[PDB]
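Presented below is the structure to which this report refers.
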Amino acid sequence: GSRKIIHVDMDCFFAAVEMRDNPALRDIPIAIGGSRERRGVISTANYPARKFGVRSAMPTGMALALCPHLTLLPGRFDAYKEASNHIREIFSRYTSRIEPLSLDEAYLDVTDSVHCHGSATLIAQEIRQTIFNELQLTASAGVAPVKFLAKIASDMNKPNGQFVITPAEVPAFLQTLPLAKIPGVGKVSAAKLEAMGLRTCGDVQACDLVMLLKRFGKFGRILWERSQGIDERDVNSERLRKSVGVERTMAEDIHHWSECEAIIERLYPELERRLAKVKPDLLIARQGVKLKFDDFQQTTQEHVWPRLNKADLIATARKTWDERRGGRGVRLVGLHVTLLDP
DNA sequence: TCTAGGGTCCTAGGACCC
DNA sequence: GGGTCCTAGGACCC
Ligand SMILES: Nc1ccn([C@H]2C[C@H](O)[C@@H](COP(=O)(O)OP(=O)(O)OP(=O)(O)O)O2)c(=O)n1
Ligand SMILES: [Mg+2]
């Protein structure tokens, strides 16, 4: 009664596209991210850069410290998007049960499938191959009875490899599996688990569920399940965004309400444009603004609202700026819309 | 080092509504 | 009182 799940993961996706398009960049440390002056962070880096310890989500500044000779790329969304579109069309040749997770990742459900005598291993290898023919990009993949295991498996032989976990293999695989490797277990959670002497799924199996629920709530349950290989989340494919936003971080903090109003005038047409594409009549459930301050704290202010409306966002922004800023500089401002259910 | 942008899901205080 | 809605913020993911 198993499922067969494949998680497909593009290797260094943005850097790979750049290396493909410009071969001079192959053997050198590169990164797609925003400049230090733009107060940017690294989206992604290729292997030569990763060797210096350069990482996704790393402040560009830390990345030039670790790797002085790093070449920084601003990124080309249209090139990445086109590639991602094509990859998803390839998946569709094998199955309709496709859940994209980002531009570079997707879960496939392949339980039903007559594609390679029902072999998930062979379907995975055939998708990676043919992503390579066609796009000249490599992918890694994981095959497992459930989602979170397929995802962890796609990391085990990257880049340009794959890894399979059979139902028989799950108990041995879990035993010494570090909880920090479970998706949704980030640094705060792992630190908290560690302070209780829980480092592996093995540790968590020896735990009482009620205690994990009382200490952690819903994540306590999820953790207790994942530690045991349990993950019933079905592959979706019918997933739609529930919200849409546009936000910008300025090169220099602002201290004047007119500066905030002016940035909002700039962000608004882009919000309108993006919302138009999924809802022409710009009707919505909530809209609101966000500000981030100099001490990196942020605040959001949204309210029930029938239709995307600029003057209301500006009015809301004035309130937020007058009441919550407390004299600080603002490094970021954003606009946000919550969509109507179904 | 000095911390994006665009999302999901989850919890929580307290107003609202029956 | 208890359910639901509204709102703001945290932790994560890519
Ligand atoms: N914090 C992040 C992480 C990633 N990305 C973007 C850049 C990547 O090219 C793409 C995929 O992200 P991953 O985090 O899966 O990393 P890569 O695909 O870059 O590398 P790997 O081969 O390690 O999966 O999404 C981003 O914008 N911000
Ligand atoms: Mg990836």
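Count begins at 1; order follows the chain as displayed.
Cβ atoms are placed via backbone N, Cα and C, with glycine included.
According to Swiss-Prot, the feature Mg(2+) binding site maps to A:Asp9, A:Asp104. Secondary structure at A:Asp9 (Mg(2+) binding site), as computed by DSSP, is strand. Its own atom aside, the Cβ of A:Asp9 (Mg(2+) binding site) has 23 Cβ atoms within 10 angstroms in the protein chains shown.
Mapped onto three states, the DSSP output places A:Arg50 (mutagenesis position) in helix. Among the sequence features in Swiss-Prot, the mutagenesis site A:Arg50 to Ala or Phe (Swiss-Prot position 49) is noted as follows: Loss of function.
Within the same chain, the residues at least 6 positions away from A:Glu105 (active site) whose Cβ sits under 8 Å from its Cβ are A:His7, A:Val8, A:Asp9, A:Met10, listed in sequence order. Among the features that Swiss-Prot reports, active site is placed at A:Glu105, with the record citing similarity to another entry.
Quoted from Swiss-Prot for the published natural variant A:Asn133 to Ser (Swiss-Prot position 132): In strain: ECOR 34B1 and ECOR 37UG. Around the Cβ of A:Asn133 (variant position), 7 further Cβ atoms fall within 10 Å across all displayed protein chains.
Swiss-Prot lists A:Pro171 to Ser (Swiss-Prot position 170) among its natural variants, and the accompanying note reads: In strain: ECOR 37UG. Every protein chain considered, the tally of other Cβ atoms within 10 Å of the Cβ of A:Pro171 (variant position) stands at 12.
Sequence-distant neighbours of A:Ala172 (variant position) (same chain, 6+ apart, CB under 8 A from its CB) do not exist here. DSSP assigns A:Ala172 (variant position) to a helical segment in the three-state reduction. In Swiss-Prot, the entry for natural variant A:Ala172 to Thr (Swiss-Prot position 171) states: In strain: ECOR 45B1, ECOR 46D, ECOR 49D and ECOR 50D. The structure shown retains the original residue.
The C-beta environment of A:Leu177 (variant position), restricted to residues of the same chain at least 6 apart in sequence and closer than 8 Å, consists of A:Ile152, A:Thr200, A:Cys201, A:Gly202. Where Swiss-Prot documents A:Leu177 to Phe (Swiss-Prot position 176) as a natural variant, the accompanying text is: In strain: ECOR 37UG.
The note that Swiss-Prot attaches to the natural variant A:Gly202 to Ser (Swiss-Prot position 201) is: In strain: ECOR 59B2.
For the recorded site, A:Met211 (variant position), the DSSP three-state label reads helix. Around A:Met211 (variant position), a 10 Å sphere centred on its CB holds 12 further CB atoms from the protein chains shown. One entry in Swiss-Prot concerns the natural variant A:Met211 to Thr (Swiss-Prot position 210). Its note says: In strain: ECOR 35D, ECOR 46D, ECOR 49D, ECOR 50D, ECOR 57B2, ECOR 59B2, ECOR 60B2 and ECOR 62B2.
Swiss-Prot lists A:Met211 to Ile (Swiss-Prot position 210) among its natural variants, and the accompanying note reads: In strain: ECOR 37UG, ECOR 45B1, ECOR 51B2, ECOR 52B2, ECOR 58B1 and ECOR 70B1.
Sequence-distant neighbours of A:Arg226 (variant position) (same chain, six or more apart, CB under 8 Å from its CB) are A:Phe148, A:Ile182, A:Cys201, listed in sequence order. While the structure shown retains the original residue, Swiss-Prot records the natural variant A:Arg226 to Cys (Swiss-Prot position 225) with this note: In strain: ECOR 59B2 and ECOR 60B2.
For A:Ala311 (variant position), no same-chain residue 6+ apart in sequence has a C-beta under 8 angstroms from its C-beta. Quoted from Swiss-Prot, the note attached to the natural variant A:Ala311 to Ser (Swiss-Prot position 310) states: In strain: ECOR 57B2, ECOR 59B2, ECOR 60B2 and ECOR 62B2.
Secondary structure at A:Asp322 (variant position), taken from DSSP and collapsed to helix, strand or coil, is helix. Listed in Swiss-Prot is the natural variant A:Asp322 to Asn (Swiss-Prot position 321), annotated as follows: In strain: ECOR 35D.
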Which has the fewest other Cβ atoms within 10 Å: A:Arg50, A:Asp104, A:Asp322, the recorded positions listed?
A:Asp322
Relative to the Cβ position of A:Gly202 (variant position), how many further Cβ atoms are located within 10 Å?
15
Can you tell me which of the recorded positions A:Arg50, A:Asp104, A:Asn133, A:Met211, A:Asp322 is spatially closest to A:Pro171 (variant position)? Compare CA atoms only.
A:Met211
Reduced to three states, what secondary structure does DSSP give A:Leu177 (variant position)?
coil
Which one is it, among the recorded positions A:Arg50, A:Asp104, A:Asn133, A:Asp322, that lies nearest to A:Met211 (variant position) by Cα separation?
A:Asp104
